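Presented below is the structure to which this report refers.
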Amino acid sequence: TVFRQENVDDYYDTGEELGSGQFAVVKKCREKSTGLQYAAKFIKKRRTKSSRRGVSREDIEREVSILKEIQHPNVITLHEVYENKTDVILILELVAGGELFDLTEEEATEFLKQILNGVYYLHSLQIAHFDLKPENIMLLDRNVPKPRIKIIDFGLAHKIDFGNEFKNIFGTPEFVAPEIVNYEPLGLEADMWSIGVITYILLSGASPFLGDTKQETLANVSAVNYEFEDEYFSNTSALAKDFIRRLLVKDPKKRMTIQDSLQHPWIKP
Ligand SMILES: O=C1c2ccccc2C(=O)c2c(O)c(O)cc(O)c21
């Protein structure tokens, strides 16, 4: 699909840089016609068919197609798309409150419940995010009594219409499920593993699989080499550990689903 090729600078003024990704830079911006504020994600296009630099148009279009389906309070929403020779520019809802990690169990579950609601939305649409990790969990406004989380960064996300996708889809070693590490078929279940990692870090401030090098982390993930350290998890409830234990499970078929996680006694009201 082709996107708007007028100069984005004719319709928007860009501000401070918000953040980055590989082959992407995110800048604050303001639409001239409404005065409304957005985040402009500039994604660098591949210059040739065989190039390693930049993002292939197939990958850019997938991210855009998924974003267009999404309207939920816990997920970032897409406003407009522009392009030129160098970049595709996604005009995205501005999420200004920072990364969530930037805790009591009540406070953790408060944010975790919103993450689960957002992932429940995506999985209901057969969308696997595949990139879930703390830096992709943002706060809309951190000055409100009840801060809203928004899931961001759909750059790895895929529709799973067959129940699994066989592709090389590989995120950050600390957060990827064993089936990603092992290059096996992937599905919504990989997101549920990442949720278990996030939950472990949310409660303890420690990363369950993190090794001294990337290969060590990957090896730890594939072997499910983690434990709840007493120093970190003393005074953490047994139900909280139960919730994590049922997510960090090598066999994707045995892992809790998003529906299971919402009915788990630690989460369920
Ligand atoms: O880094 C950021 C980022 C940093 C500070 C605020 C918002 C964002 C943000 O919305 C964002 C995306 O939506 C994305 O799709 C990839 C990103 O890297 C970011």
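Sequence positions for chain A are given in Swiss-Prot numbering; the residues included correspond to 2-103, 111-277, in order.
Positions of Cβ are set from backbone N, Cα and C atoms, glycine also.
The ATP binding site feature in Swiss-Prot is assigned to 19-27, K42, 94-96, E100, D161. For the recorded site, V27 (ATP binding site), the DSSP three-state label reads strand.
In the three-state DSSP scheme, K42 (mutagenesis position) is classed as strand. According to Swiss-Prot, the mutagenesis experiment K42 to A carries the annotation: Loss of activity, apoptotic function and of autophosphorylation.
Residues or ranges marked as active site, proton acceptor in Swiss-Prot: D139. Around the Cβ of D139 (active site, proton acceptor), the number of neighbouring Cβ atoms within 10 Å comes to 22.
Across the structure, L19 (ATP binding site) and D139 (active site, proton acceptor) place their CA atoms 19 angstrom apart. Here the C-alpha separation of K42 (mutagenesis position) and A25 (ATP binding site) works out to 6 Å. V27 (ATP binding site) sits 17 Å from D139 (active site, proton acceptor), taking the Cα positions as reference.
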